[PDB]
Amino acid sequence: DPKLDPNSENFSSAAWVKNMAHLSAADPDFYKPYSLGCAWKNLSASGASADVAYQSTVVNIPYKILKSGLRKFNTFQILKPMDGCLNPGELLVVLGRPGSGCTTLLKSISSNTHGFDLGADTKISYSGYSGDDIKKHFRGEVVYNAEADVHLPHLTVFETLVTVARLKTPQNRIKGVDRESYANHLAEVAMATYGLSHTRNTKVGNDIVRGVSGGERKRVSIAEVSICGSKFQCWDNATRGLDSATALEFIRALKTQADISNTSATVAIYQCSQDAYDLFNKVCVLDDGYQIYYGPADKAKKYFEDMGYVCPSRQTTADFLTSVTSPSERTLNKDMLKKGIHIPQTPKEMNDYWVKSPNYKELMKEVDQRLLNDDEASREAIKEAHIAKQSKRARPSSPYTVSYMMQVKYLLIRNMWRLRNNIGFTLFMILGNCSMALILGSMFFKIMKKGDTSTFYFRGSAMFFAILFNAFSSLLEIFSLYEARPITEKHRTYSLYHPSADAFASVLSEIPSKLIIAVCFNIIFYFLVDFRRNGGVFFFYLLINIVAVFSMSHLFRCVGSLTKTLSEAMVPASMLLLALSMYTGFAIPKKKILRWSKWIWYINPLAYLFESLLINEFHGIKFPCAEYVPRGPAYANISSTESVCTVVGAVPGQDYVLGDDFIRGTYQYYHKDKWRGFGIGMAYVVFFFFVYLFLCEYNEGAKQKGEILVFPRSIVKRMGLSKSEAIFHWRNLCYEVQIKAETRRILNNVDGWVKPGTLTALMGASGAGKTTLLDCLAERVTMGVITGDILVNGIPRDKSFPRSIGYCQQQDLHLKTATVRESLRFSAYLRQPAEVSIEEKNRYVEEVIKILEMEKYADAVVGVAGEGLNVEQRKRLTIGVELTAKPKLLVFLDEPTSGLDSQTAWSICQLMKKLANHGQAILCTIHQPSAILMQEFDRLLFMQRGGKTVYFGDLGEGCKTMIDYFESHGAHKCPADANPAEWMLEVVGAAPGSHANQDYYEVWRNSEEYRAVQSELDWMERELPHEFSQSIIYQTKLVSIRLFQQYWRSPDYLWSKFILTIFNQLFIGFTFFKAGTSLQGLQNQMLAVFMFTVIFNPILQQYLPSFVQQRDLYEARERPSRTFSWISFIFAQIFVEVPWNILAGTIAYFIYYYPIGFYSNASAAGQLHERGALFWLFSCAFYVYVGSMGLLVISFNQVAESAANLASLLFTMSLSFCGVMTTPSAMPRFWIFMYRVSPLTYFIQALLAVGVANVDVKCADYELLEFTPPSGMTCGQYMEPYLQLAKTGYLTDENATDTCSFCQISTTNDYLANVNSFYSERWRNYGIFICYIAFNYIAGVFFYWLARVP
Ligand SMILES: Nc1ncnc2c1ncn2[C@@H]1O[C@H](COP(=O)(O)OP(=O)(O)OP(=O)(O)O)[C@@H](O)[C@H]1O
Ligand SMILES: [Mg+2]
């Protein structure tokens, strides 16, 4: 009964673990009990130095790389020599100020040391194993839980836990159960023993996606680590966000499992009750890298008090130890100074005192024997116990409990759950691909039916374009590879599974979509374009199409797994797409690919597959010639030696134009075998699948290096408020949200007020509606429906309210790059009243910097959590960013003091009390406040599970009023030495495994205190005494400057965009270097312009994820706070992205226009200086337009994948109805509508016109067709009748009679007009194109308001 984990009425973790120990001790031969500790000598770590740390940026990256090479061909020492031994079954607790080396120590002992590197002197021993042998075989018996709560935002809690449970279900589990049931039950127990059972089906969420609360997210990570069952745990920062009851229960769970299962655990906790601290066996203290004390937990005070300090009567032991490391709170023994004995004050001298202290001697006496202890039996049990723990067929020398294919199965189920969550994008993929099949099939339907020479070109074009559209679609899979990277790194550290298992699982998860897409697209396309013979001919094409799809998908995944970000991937991706575009053998045939760059043909899968497809679609099938050179009624009695078939490879004077001869000529595919393409294609598919798996596992990573300070080069190289009268009050506030089709009410009749000249706490268990209440009050709720009335002075809050409060998120939402002082300055400029000059605002910002003690890092770079700024620094920045705003009605504080050292907690509480004394009304939420913090609070609002008020009234001088209230209505007396803040939560039963004697919500509702507060509120309802601060243009200026500094100082995006343009356009231009002006040369000069636009997809998609990131950050904190309106945000995006695109187009001009030879045509025609300028303008316009389209598509999409797909689909529609794809003369139906409206039409017509217009052609011998004219007549007289209707010329020999060679076209204007391209049209095209850009930005600005703005 007490161990059925879904039975919340009775479940008791201790019972479950004791029972499982009784079961696992029953047959030690089968369960193989074992033990694991450690012991370390002279542990020292060192890392980078300020001489090399800088804020990388576009200008400095080249020099930075050069100096990095020099560095490879004064390192900051972080952990100065340490020691200690940790016997199995004994907890260890690490204490120190934030920045003192705690997490680095934990990472060091658990052989998880990415980033820094240990000293050569260090010596670690996991009871016989060296550090490396843990990585090589047993990584999994030593688990480090980083402070960062990293999860997939959308995967619910139960799925998150059950996946790892599955992955860790041992063999030799209870010898009566199957794998699935055991995994499910293990997940249920793990999530019931940590109070997570009511979040069974809620999104784990993240700092942006609203899901489980921060404390619940931390507990999800704790439970995930717990399910593992490792015998050595290191908890980086366990109690960040946990209340003072759940934290105690977590520590008790560790103690229980340690004393029952010989587990060891080293937990670095920053605030811990006196009773919680009593549970630990060994204590470690750190100060700026030095080890001050290591030994029994209970002797800590008895040892430090011997040094010369003294404990205040109401300071807990852990707070005392942390205090000794702070020069302010520390207190010296006045008597001992009188005696003349010195007392170490600086960390170095405390280390000197300790190393000389006897305690260090008895520490060494035991460390040495554990490090020198080798029995060849202790490590035998671990080996025997481990291999027995694995699946039947797993490799014994592997650190993963379950073999490969099982890992793939479970990760595949997880990825299928991800697909379920994102079903919208995949459904869009399928629908859009089908619709593009039906659209392209429509652009040819009525043409192919002719069966004459018309098929020899159009069917090939349609085939090539279907393949290239498949290529475009495959490029969208790069987006998937990046979401799960941090999570797979996390799981790698636990040795759950091979990363290649996750890669394989992603591939499999995507296969079904690709088969459905391929079969539908191919059946439709074939049914209305190609040969239409439903014999095996069709099925062969189906096979080759699917093989091409798979080959492209694997190639793109393999290249996209070479980088750290999507933007960096797009450089390989664009190069590869472009190569797979031109070099397939239809764009530019084999005989034509220049000798300079030939090798790309052979390495091209699509080239071989297209060769096979053409063999299929032309071998042994004949069509009749059309389009003879001399035609019309002017000729009769023609002769075989007197007419010519314009189709290349045609037999002379005969209609038997066999397809074999065709392909032999045009594409040189003269070989017989069609199966060649299939084999080499499948070889590519398999080989690159294996390369992708190797790349994602053996040489891939996304791990953070550490909280280093960046300090941009420009800096390092040179190195309250007045009164407000309005009260704030609310009543009956009730809030309900929808989960799994079953709504849950998370606030219930919460009523209370906060009025000026007061400082009102807000405590309650994690999972109570603290943050939910605050959001409901600050107008930040996004889902559900609130009821009841909030007010200000008895009037509903006006539109000016959201800016008049100051609300500090419990999550830290700031730019990666904007420095601290810069962030404060930005906020002060935009939010503080406009009547004060910038000088005053800047002075006040510096005053805040002084007040909050940030000066020694005011210029650092915010960076990412876990990567660029400590937790204490990040929280101080988060509250300063709002102090500087000068709020005028309230100041909320969601978590001003949670998860950071007790001394800094007290400092922030002193700041809060000062502000409240000055006049501000504060309402802060508090977790684990020591008794010395509770004495600063004036009122208290107390919440039960489910967001039910359980107290609201004064705390009193010594917390007397709340104590009296709770004891007055029935509750066990609070001990004199007990902390009131913790006794109160013990009574309410906030602990996951504990329940109260009665439901105190009813108690409160029935109390005279509740009637008192209700009467207060009713009276105060009888009370009686712009949206943004700055002008819209001003805030637009500021946000645009910030975003310019954001693209600057963010090299991965701009520098990648350049590299992409540079190399891509270089590749295009040189593929078509100086194409000439012949028929085949002119064809290349048309293709190059036509191929200039294929880059639309990758260059557009580089931008989308960056914009998604800025949009998430903006709408997370700065939209509800009304720092600057949405229109300002969009205008900043536009004004910042434009000029960079202009520069990109400028460079593309110079690296593209000249090599192809356009300048030669412009100069020969005598119009150089105009055509150069016009071509430059069109390049700039194209790049601006690509940016604009990227902005338009993303405006109304939550996900970049769907937006990118929409952009690619629109691009393909605009492109298929363009160029020579289908001659506009051949499409007189209504489908011309998209032709006239598409922008690629105007761009390409204008660009061909400028590039190749008004110059003469020079046919080469291989292109000159020839015929023998009628006897006696001369060629000129014989062709003049044709010429009057032909409006062409270039007859080779006018007066010859035996034979004359001819060219279909004489003036290039003829060829351009053939595609409806005109030189006189150039300017109107530019006007239309810029108008399209303008409309596109108008629609992009509109759709944001339509969709994202509430
Ligand atoms: N990889 C690194 N290279 C150089 N210095 C580092 C590195 N990581 C951290 N530091 C520096 O070492 C000091 C201590 O960092 P530490 O790893 O102890 O963070 P912490 O105190 O554990 O904070 P948290 O508990 O939030 O991780 C910091 O001042 C930081 O600048
Ligand atoms: Mg919260």
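So for chain A, numbering is Swiss-Prot's, and the shown residues are 92-164, 171-816, 861-1166, 1178-1502, in order.
Keep in mind that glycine also has a Cβ here, set from the backbone N, Cα and C atoms.
Experimental mutagenesis at this site is recorded by Swiss-Prot as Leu183 to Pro, annotated: Activates ER-associated degradation. Secondary structure at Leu183 (mutagenesis position), taken from DSSP and collapsed to helix, strand or coil, is strand.
Experimental mutagenesis at this site is recorded by Swiss-Prot as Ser648 to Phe, annotated: Alters drug specificity. Mapped onto three states, the DSSP output places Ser648 (mutagenesis position) in helix.
Swiss-Prot lists 869-1112 with the feature domain 'ABC transporter 2', giving sequence analysis as the kind of evidence.
According to Swiss-Prot, the feature ATP binding site maps to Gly905, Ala906, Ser907, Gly908, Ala909, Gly910, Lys911, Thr912. When Cβ atoms from all protein chains are considered, those within 10 Å of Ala909 (ATP binding site) total 28, not counting its own.
Long-range neighbours of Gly908 (mutagenesis position) (same chain, six or more residues apart, CB within less than 8 Å of its CB): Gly292, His295, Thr296, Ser310, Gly312, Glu313, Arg1086. What Swiss-Prot says about the mutagenesis result for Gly908 to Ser is this: Inactivates drug transport.
Looking at Swiss-Prot, you'll find the mutagenesis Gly1009 to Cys noted as follows: Confers generalized drug resistance. Counted within 10 Å of its Cβ, the other Cβ atoms near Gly1009 (mutagenesis position) come to 22, all protein chains included. According to its DSSP assignment, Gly1009 (mutagenesis position) is coil.
Among the sequence features in Swiss-Prot, the mutagenesis site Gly1040 to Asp is noted as follows: Alters drug specificity. Sequence-distant neighbours of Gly1040 (mutagenesis position) (same chain, 6+ residues apart, CB-CB distance under 8 A): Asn334, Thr336, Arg337, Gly338, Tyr367, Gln368, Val1012, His1068.
One mutagenesis experiment catalogued in Swiss-Prot, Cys1427 to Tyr, is accompanied by this note: Activates ER-associated degradation. Following the DSSP three-state reduction, the secondary structure of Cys1427 (mutagenesis position) is helix. Annotation for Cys1427 (mutagenesis position): spatial neighbours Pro1421, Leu1443, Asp1445, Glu1446, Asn1447, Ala1448, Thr1449, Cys1452, criterion Cβ-Cβ under 8 Å with sequence separation of six or more.
When each of the binding-site residues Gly905, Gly910 is scored by how many other Cβ atoms sit within 10 Å of its Cβ, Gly910 comes out lowest. Here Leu183 (mutagenesis position) comes close to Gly128, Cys129, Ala130, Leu189, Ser361, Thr363, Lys379: these same-chain residues lie at least six apart in sequence, with C-beta atoms under 8 angstroms from its C-beta. The sparsest Cβ neighbourhood within 10 Å, among the listed binding-site residues (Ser907, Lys911, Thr912), is found at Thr912.
A separation of roughly 31 Å, to the nearest angstrom, links the Cα atoms of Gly905 (ATP binding site) and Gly1009 (mutagenesis position). Annotation: residues between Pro1166 and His1178 (11 in total) lack coordinates; Cα distance 19 Å. DSSP gives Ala909 (ATP binding site) a coil state; it is part of no helix or strand. If you measure from the Cα atom of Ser648 (mutagenesis position) to that of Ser907 (ATP binding site), you get 50 Å. Taking the centroid of the Cβ atoms of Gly905, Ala906, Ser907, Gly908, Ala909, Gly910, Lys911, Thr912 as the ATP site, the other same-chain residues with Cβ within 8 Å of it are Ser310, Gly312, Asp340, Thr913, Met1084, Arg1086, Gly1088.
Of all Cβ atoms in the protein chains displayed, 24 besides its own lie within 10 Å of the Cβ of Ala906 (ATP binding site).
Between the CA atoms of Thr912 (ATP binding site) and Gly1009 (mutagenesis position) there is a gap of 26 Å, rounded to the nearest whole number. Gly910 (ATP binding site) sits 31 Å from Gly1009 (mutagenesis position), taking the Cα positions as reference. For the pair formed by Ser907 (ATP binding site) and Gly1009 (mutagenesis position), distance between Cα atoms is given as 27 Å, rounded to the nearest Å. For ligand 2, no neighbouring recorded positions occur among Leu183, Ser648, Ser907, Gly910, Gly1009, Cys1427, by Cβ distance under 6 Å.
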